[PDB]
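Participant: One structure coming up, written as structure tokens, with questions to follow.
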Amino acid sequence: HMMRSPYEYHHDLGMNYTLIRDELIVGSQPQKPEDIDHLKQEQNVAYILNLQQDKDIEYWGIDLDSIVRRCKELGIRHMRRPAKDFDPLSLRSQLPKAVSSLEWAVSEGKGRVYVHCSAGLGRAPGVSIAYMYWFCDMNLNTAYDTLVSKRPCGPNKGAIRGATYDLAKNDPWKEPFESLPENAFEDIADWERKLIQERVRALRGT
């Protein structure tokens, strides 16, 4: 067993994950049905949030149907909110829906939510940080540092900031997010946070 690179996916090492908050685990894709048994037995997982595109599951040669079947057998709910890999625009567009699924599953309270993409290095940490920022009473830099300190990875902060802009927006003719400096929407006022939480919850089951 040899040295590997630190911020890159090593699929041959099997499913890997990090517990970020009691309710929330961020990791790489389950590779076979036995990995679902591990999650249920060792981590009390009751929900899986899969952020991959079909193209990703195909590339990786994963039998998703057998994964999902085992989830159902064990009472786990499997959810899909796809986003494109290494694509901040995709992540930004899909963040509100992905976070809606996550936050719904947390609110149900039946067990831990396992949030993953192919590697759990971009998409899955990005969704998790947005959830912490919007729902767990922190600013964006705190939310960001809290995850990255536990699980070294490279989520796009701009994607999360831009989804925050998108959800706080009340004027369809506001200047674009792309014109604003790095600091815009890195914190949100209490009324904006309330607006965001309602809009995210309104996407539950869309």
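The first residue you see is number 1, and the count goes up from there.
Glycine is treated like the rest: Cβ placed from N, Cα and C.
Heads up, here are the entries from Swiss-Prot:
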type	residues	note
MUTAGEN	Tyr7 to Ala (Swiss-Prot position 83)	Decreases starch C3 dephosphorylation. No effect on phosphatase activity with p-nitrophenyl phosphate
BINDING	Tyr7, 77-80, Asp85, 101-104, 118-123, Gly154, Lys169, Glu175, 183-187, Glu192	substrate binding site
DOMAIN	16-173	domain 'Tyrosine-protein phosphatase'
MUTAGEN	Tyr59 to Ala (Swiss-Prot position 135)	Decreases starch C3 dephosphorylation. No effect on phosphatase activity with p-nitrophenyl phosphate
MUTAGEN	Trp60 to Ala (Swiss-Prot position 136)	Abolishes starch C3 dephosphorylation. No effect on phosphatase activity with p-nitrophenyl phosphate
MUTAGEN	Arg77 to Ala (Swiss-Prot position 153)	Decreases starch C3 dephosphorylation. No effect on phosphatase activity with p-nitrophenyl phosphate
ACT_SITE	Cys117	active site, phosphocysteine intermediate
Participant: Among the binding-site residues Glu103, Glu192, point out the residue whose Cβ has the most other Cβ atoms within 10 Å, with all shown protein chains included in the count.
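Facilitator: Top count of Cβ atoms within 10 Å goes to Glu103.
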Participant: When you measure from the Cβ of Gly120 (substrate binding site), how many other Cβ atoms are you left with inside 10 Å?
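Facilitator: The Cβ of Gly120 (substrate binding site) has 25 Cβ neighbours within 10 Å.
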Participant: Can you tell me the CA-to-CA distance separating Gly154 (substrate binding site) and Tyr7 (mutagenesis position), as a whole number of Å?
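Facilitator: So the Cα of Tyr7 (mutagenesis position) lies 7 Å away from that of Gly154 (substrate binding site).
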Participant: Below 8 Å Cβ to Cβ and six or more residues apart, same chain only. Which residues does that give for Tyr7 (mutagenesis position)?
Facilitator: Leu121, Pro152, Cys153, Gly154
Participant: Quick one: what's DSSP say for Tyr59 (mutagenesis position), helix, strand or coil?
Facilitator: helix
Participant: List the residues of the same chain that sit at least 6 positions away from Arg80 (substrate binding site) in sequence and have their Cβ under 8 Å from its Cβ, in sequence order, or write 'none'.
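Facilitator: Long-range Cβ contacts: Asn50, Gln52.
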Participant: Have a look at the recorded positions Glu103, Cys117, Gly120, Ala184, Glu192 and say which one has the shortest Cα distance to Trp60 (mutagenesis position).
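Facilitator: Spatially nearest to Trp60 (mutagenesis position) by Cα position is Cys117.
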Participant: At the Cα level, what's the spacing in Å between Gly120 (substrate binding site) and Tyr59 (mutagenesis position), rounded?
Facilitator: 16
Participant: Going by C-alpha distance, which of the recorded positions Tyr59, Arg77, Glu103, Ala184, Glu192 is nearest to the residue listed as 'active site, phosphocysteine intermediate'?
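Facilitator: Comparing Cα positions, the closest of these recorded positions turns out to be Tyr59.
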Participant: Using a 10 angstroms cut-off on Cβ to Cβ distances, just flag whichever of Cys117, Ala184 is the loneliest among these recorded positions.
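Facilitator: Each of the recorded positions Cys117, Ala184 was scored; lowest Cβ tally within 10 Å is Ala184.
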Participant: Hey, what's the Cβ neighbour count for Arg77 (mutagenesis position) at 10 Å?
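Facilitator: Neighbour count, Cβ to Cβ under the 10 Å cut-off: 18.
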Participant: To the nearest whole angstrom, what is the C-alpha distance linking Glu192 (substrate binding site) and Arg77 (mutagenesis position)?
Facilitator: 31
